[PDB]
Protein chains: 2
Amino acid sequence: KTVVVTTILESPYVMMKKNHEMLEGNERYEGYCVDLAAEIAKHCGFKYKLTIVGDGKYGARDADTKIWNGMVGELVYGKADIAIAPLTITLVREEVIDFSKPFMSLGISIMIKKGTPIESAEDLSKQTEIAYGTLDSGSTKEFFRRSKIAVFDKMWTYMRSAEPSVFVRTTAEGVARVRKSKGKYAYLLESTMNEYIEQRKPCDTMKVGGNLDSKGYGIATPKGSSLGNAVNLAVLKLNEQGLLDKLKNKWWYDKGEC
Amino acid sequence: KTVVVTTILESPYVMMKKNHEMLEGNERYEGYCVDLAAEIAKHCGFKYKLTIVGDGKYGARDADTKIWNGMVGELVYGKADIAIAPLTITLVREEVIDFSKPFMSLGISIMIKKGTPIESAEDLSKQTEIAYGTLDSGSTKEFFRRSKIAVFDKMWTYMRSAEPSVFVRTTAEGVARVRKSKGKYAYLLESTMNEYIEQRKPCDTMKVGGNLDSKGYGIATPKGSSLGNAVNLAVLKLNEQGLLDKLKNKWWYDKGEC
Ligand SMILES: N#Cc1cc2c(cc1[N+](=O)[O-])=NC(=O)C(=O)N=2
Ligand SMILES: N#Cc1cc2c(cc1[N+](=O)[O-])=NC(=O)C(=O)N=2
């Protein structure tokens, strides 16, 4: 059977090709996860159809309705067979779906406009002159919200109550706020996206300091799926062959503009 | 049943207490993995006995007998229920045992004696004045053996023919060779051990360059074990509570000597 692959439009993982209107099927897409999907399918020996997740989300469970959204939702309600995307391995997601070993490692990091006198999450917590925030929804905001660590707790206390508001609705908006605030706004996001934007024009952004936590992106399958075991081994095979580092280098640095 | 935990004497994961001769059972030992073992057992709700692996090895399929040695061997042949140690997640081990998601992320780094005019792997590859090698077996040597990357291919071509020999049989031997060779020997090893030794007296070593690859240590159980699922969730939970980072900070930097 043709395996249904759910994925998300996030650069440079899955992007629409220049002339995607002319093309059909899996040819419409390109990127890290498009290249990874091809390798995973070749190792496990299956045909696959790429599909973009309906609501354009990763996967979170609502506190009211209890309904899963995003790609996690698409796996648990049987709308897709496998999730090949930068989907963060988390406790609450691992309870409902299975993750492969991480194909990429990452952390929460600090994005600054070049020239900003900040280097550390400690620095940001000790001042206010430079504003800092996260995305208005999802993983990074939840990290600071639930953190019991002193310094991240002090940063959440500030961000809860900052005037003007410091949260942004999209990544693009967070990046634009950093670029246009003349070094007075710092943006907290996934280290992988931070280092990608650092390679985009007009090269005015910079990743600084060490990561605040340690996470991994994994490929997701449903509980008891017949693909889980082979997919897990494929990821390790591809890591030891050096293809995951070669794949990252291609989409982050070879196609880099800085 | 009392869960049999296999582990290895490797600092600072498992170490003999100053007066272990007086103490019995699990009280003889201390370290990162000792503390982690207590946390995993508390979350999963089992009693446990810490046992040091008889042959003092991590685990590899013997060349002649094809029999697994070390901690991997103790899980595969039914001697142990769980391995709590810095056991590198690799394809060949994953084919015979089950791994939790990584509790620690790391890679290959460079150890130099302070003073050595080396800052990266590229610097190393451009010269033949200062010798450099790896452990005589395991993941670090394999990476260089397989690598298609020009710089690492050039480093392997040098290493595999170097005179005198640049490979060492133990970590203690590699570390000692750096300390006794007066800036003429650099040692390639796992980043975690590198940064541990940097905090050890007499404080004459330094970690330089970014990581050359990336891998992880996992908690391991036998295939189809009922303990695997809960242990995996435990590791993720402890990472999200910030405990794995506090344990890292405790044994590396809080107890540091430099
Ligand atoms: N890249 C990336 C990202 C990957 C993400 C993400 C946010 C971002 N991001 O916008 O930076 N949130 C998630 O909950 C997730 O599973 N994976
Ligand atoms: N720490 C550590 C280490 C952990 C290791 C290791 C070597 C080292 N080392 O001494 O550098 N070899 C392995 O095969 C392994 O599974 N885990």
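Indices start at 1 and increase along the chain as displayed.
The header says X-ray crystallography, 2.5 Å.
Cβ atoms are placed via backbone N, Cα and C, with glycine included.
Counting only residues at least six positions away in the same chain, the Cβ atoms of B:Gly59, B:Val72, B:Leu87, B:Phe99, B:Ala220 sit under 8 Å from the Cβ of B:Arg93 (L-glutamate binding site). As annotated by Swiss-Prot, L-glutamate binding site applies to B:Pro86, B:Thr88, B:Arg93, B:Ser139, B:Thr140, B:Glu190, with the evidence given as experimental evidence.
B:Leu91 (mutagenesis position) falls within a helical segment according to DSSP. Taking all protein chains in view, 17 other C-beta atoms sit within 10 angstroms of the C-beta of B:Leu91 (mutagenesis position). While the structure shown retains the original residue, Swiss-Prot records the mutagenesis experiment B:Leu91 to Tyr (Swiss-Prot position 504) with this note: Promotes dimerization. Strongly reduced desensitization.
As a published mutagenesis entry, B:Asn239 to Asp (Swiss-Prot position 775) appears in Swiss-Prot alongside the note: Increases rate of desensitization. All protein chains included, B:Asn239 (mutagenesis position) registers 22 other Cβ atoms within 10 Å of its own Cβ.
In this entry, B:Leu91, B:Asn239 stand out among the recorded positions B:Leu91, B:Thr140, B:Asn239 as having a C-beta under 8 A from a C-beta of chain A.
Ligand 2 lies within reach of B:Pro86, B:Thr88, B:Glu190 from the binding-site residues B:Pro86, B:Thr88, B:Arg93, B:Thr140, B:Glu190, judged by a C-beta closer than 6 angstroms to any of its atoms. Summary of the L-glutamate site environment: with the site residues B:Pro86, B:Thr88, B:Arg93, B:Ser139, B:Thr140, B:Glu190 set aside, the chain residues having Cβ atoms within 8 Å of the Cβ mean position are B:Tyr58, B:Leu87, B:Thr90, B:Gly138, B:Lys215, B:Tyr217.
Taking the C-alpha atom of B:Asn239 (mutagenesis position) as reference, the shortest distance to any of the binding-site residues B:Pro86, B:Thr88, B:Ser139, B:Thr140 belongs to B:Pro86. Considering only the binding-site residues B:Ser139, B:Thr140, B:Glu190, the residue whose Cα is spatially closest to the Cα of B:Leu91 (mutagenesis position) is B:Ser139. Around the Cβ of B:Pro86 (L-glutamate binding site), the number of neighbouring Cβ atoms within 10 Å comes to 21.
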